[PDB]
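Step one of this worksheet: look at the structure below.
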Amino acid sequence: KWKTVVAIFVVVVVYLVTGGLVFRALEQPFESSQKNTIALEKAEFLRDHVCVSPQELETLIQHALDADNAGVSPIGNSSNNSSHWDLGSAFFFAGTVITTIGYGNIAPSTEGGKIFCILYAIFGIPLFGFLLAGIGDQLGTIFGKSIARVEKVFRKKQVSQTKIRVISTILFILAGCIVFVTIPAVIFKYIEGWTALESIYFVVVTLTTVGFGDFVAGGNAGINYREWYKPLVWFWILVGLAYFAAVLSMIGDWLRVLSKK
Amino acid sequence: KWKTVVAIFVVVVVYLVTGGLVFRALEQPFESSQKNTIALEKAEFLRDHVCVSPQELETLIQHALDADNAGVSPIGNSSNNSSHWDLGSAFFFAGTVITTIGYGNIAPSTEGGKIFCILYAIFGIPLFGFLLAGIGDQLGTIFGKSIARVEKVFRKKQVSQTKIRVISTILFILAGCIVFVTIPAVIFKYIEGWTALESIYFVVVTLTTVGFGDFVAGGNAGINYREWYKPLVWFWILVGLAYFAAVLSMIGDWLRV
Ligand SMILES: [K+]
Ligand SMILES: [K+]
Ligand SMILES: [K+]
């Protein structure tokens, strides 16, 4: 019904205003802190290095940013050996577009690169949708057979179909939270050398297809990653996304029969 | 069948290898160009400014990047008046997480900010799913009633149901391409001050929920945006996403029958 659609809309607008106030309270003090630190460090550099003019400083900072925007770190000369568009990294970038994660640590700079990216997303995102619905249907049948087995057991125990379906879904959600969320975060903690939080934050930001790109697997210039690392990460992204898609498909299929009745 | 699932997988792996080689050919020459330019400009700064040590330079460049990562432009001090976490911009950030766009121009820096963001996405993304399916079902009924009206008219004209349905869907797709793709891109071109391509690229990357963050509406520290701009951008994202979801649902309902 539309009456409940407007109800969902009010809850969402309230949730965004709430979220907004919480994010402000948590991040604005640090944002205002870094605002002051940069202003101090720049004014400090100019007073410590008299031979540098304020405009000469601005020109360099601009050059540093211009390079960083293109995906080239303006730190060190030895870093000019590792590419972001090599077959391997270009494969993982292509997959980043197709999964709608769109990390953002690297993006097309060329006009043609942007043109191709528009067309690559337009046809590629539905192509992945088919693969995800493919694995989603296969896993959904396995979920359906598993729930049917539990349904026959708890039917004798005098338990409602909705109560069985709800508890089963929580269990499937928890199963994926260990296998595809907890276990890989622990692996990223040791491999990438991130904190316990940064690792879980990365996995959540990844598997939700939010993809901030403030944390990317196989992104460190310092860490000497193995050849199988980046393909294993995208493979985990594929199995992980398909698992939570198969659970979401299962919930959606039940709600469609609920709307019909 | 599982045999047909492996078939799609090969097409996807081929598509990624294809896409990868094209992106390489388009971006690697520029990436290698900028690699050389920064190496020259830095070495140039040190030879032009003898009083600056190579490490003293690295320390400053690091400070400039550290600020940029936190969402503070290391260009000018007057820019330190425009916030990224003010109620309006914080509402838009909240809205970016929920829609799974996650731009990446700005992200939570605080440990607590990251903790809240994990929980905010866990409950917020399904909450949006319901709203998108909600508007998707309501608009889908309107699009079903519209096509049924046209179907009764052209049935007497001896036109097949598939031919009517196909032409109608193309028209609904084209309608959204003007209202939610063309018209907003033209608005962002004038407001944000982007090129014709950059604005269409933004609208496409935004609506496909890819969200690279290399372009974001209401992201410029220099541009003095209106109070209504940042939320309206998200409301366009809401109406736009729901419209194309409702068209996709309509095609999906026909394929099931
Ligand atoms: K997404
Ligand atoms: K995204
Ligand atoms: K993103």
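Going by Swiss-Prot, the residues shown for chain A are 68-328, listed in order.
Just so it is clear, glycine is given a Cβ too, placed from its N, Cα and C backbone atoms.
In Swiss-Prot, a mutagenesis experiment is listed as A:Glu98 to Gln, annotated with the note Loss of channel gating by extracellular pH. Mapped onto three states, the DSSP output places A:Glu98 (mutagenesis position) in helix. Under 8 Å, Cβ to Cβ, and six or more positions away along its own chain, A:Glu98 (mutagenesis position) finds no residue.
In Swiss-Prot, the entry for mutagenesis A:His151 to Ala states: Loss of channel gating by extracellular pH. The structure shown retains the original residue. In this structure, A:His151 (mutagenesis position) belongs to neither helix nor strand by DSSP; it is coil. Around the Cβ of A:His151 (mutagenesis position), 20 further Cβ atoms fall within 10 Å across all displayed protein chains.
In the three-state DSSP reading, A:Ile168 (K(+) 1 binding site) counts as coil. Annotated K(+) 1 binding site per Swiss-Prot: A:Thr167, A:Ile168, A:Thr276, A:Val277, in sequence order.
Cβ contacts within 10 Å of A:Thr276 (K(+) 1 binding site), excluding its own Cβ and spanning all protein chains shown: 20. Look at Swiss-Prot and you will find A:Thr167, A:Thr276 tagged as K(+) 4 binding site, backed by experimental evidence.
The K(+) 2 binding site feature in Swiss-Prot is assigned to A:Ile168, A:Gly169, A:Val277, A:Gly278; the stated evidence is experimental evidence. For A:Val277 (K(+) 1 binding site), the same-chain residues that are 6 or more apart in sequence and have a Cβ closer than 8 Å to its Cβ are A:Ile168, A:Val271.
Cβ neighbour count for A:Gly169 (K(+) 2 binding site): 30 (other Cβ atoms within 10 Å of its Cβ, all protein chains included). What Swiss-Prot records for A:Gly169, A:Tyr170, A:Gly278, A:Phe279 is K(+) 3 binding site, and it gives experimental evidence as the kind of evidence.
In Swiss-Prot, a mutagenesis experiment is listed as A:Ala174 to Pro, annotated with the note Loss of channel gating by extracellular pH. A 10 Å cutoff on Cβ-Cβ distances gives A:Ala174 (mutagenesis position) a total of 26 other Cβ atoms nearby, all chains included.
For the published mutagenesis A:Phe210 to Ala, Swiss-Prot gives the following note: Reduces channel gating by mechanical membrane stretch. For A:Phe210 (mutagenesis position), the same-chain residues that are 6 or more apart in sequence and have a Cβ closer than 8 Å to its Cβ are A:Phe239, A:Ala313, A:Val314, A:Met317.
A:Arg232 (mutagenesis position) carries a helical DSSP state (H, G or I). In Swiss-Prot, a published mutagenesis experiment is listed as A:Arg232 to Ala, annotated Reduces channel gating by mechanical membrane stretch.
Counting every protein chain shown, 19 other Cβ atoms lie within 10 Å of the Cβ of A:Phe239 (mutagenesis position). According to DSSP, A:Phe239 (mutagenesis position) sits within a helical segment. One entry in Swiss-Prot concerns the mutagenesis experiment A:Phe239 to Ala. Its note says: No effect on channel gating by mechanical membrane stretch.
In sequence order, A:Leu206, A:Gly243, A:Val246, A:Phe247 are the residues near A:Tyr310 (mutagenesis position), counting only same-chain partners six or more apart with C-beta under 8 A. Experimental mutagenesis at this site is recorded by Swiss-Prot as A:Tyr310 to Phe, annotated: Reduces channel gating by mechanical membrane stretch.
Annotation of the mutagenesis experiment A:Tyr310 to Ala in Swiss-Prot: Near complete loss of channel gating by mechanical membrane stretch.
Here the residue is the original one, while Swiss-Prot reports the published mutagenesis A:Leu315 to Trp with the comment Reduces norfluoxetine inhibition. Around the Cβ of A:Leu315 (mutagenesis position), a 10 Å sphere holds 14 further Cβ atoms from the protein chains shown.
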Quick note, A:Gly278 (K(+) 2 binding site) and A:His151 (mutagenesis position): C-alpha atoms separated, nearest Å, by 17
Looking only at the binding-site residues A:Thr167, A:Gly169, A:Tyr170, A:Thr276, A:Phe279, A:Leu315 (mutagenesis position) has its closest CA neighbour at A:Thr276
For A:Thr167 (K(+) 1 binding site), the number of neighbouring Cβ atoms whose distance to its own Cβ is within 10 Å equals 23
In chain order, residues whose C-beta lies under 8 angstroms from the C-beta of A:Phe279 (K(+) 3 binding site), counting only those at least six residues away in the same chain, are A:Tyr170, A:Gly171, A:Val272
Those recorded positions out of A:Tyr170, A:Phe210, A:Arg232, A:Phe239, A:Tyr310 that pass a Cβ cut-off of under 8 Å to chain B are A:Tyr170
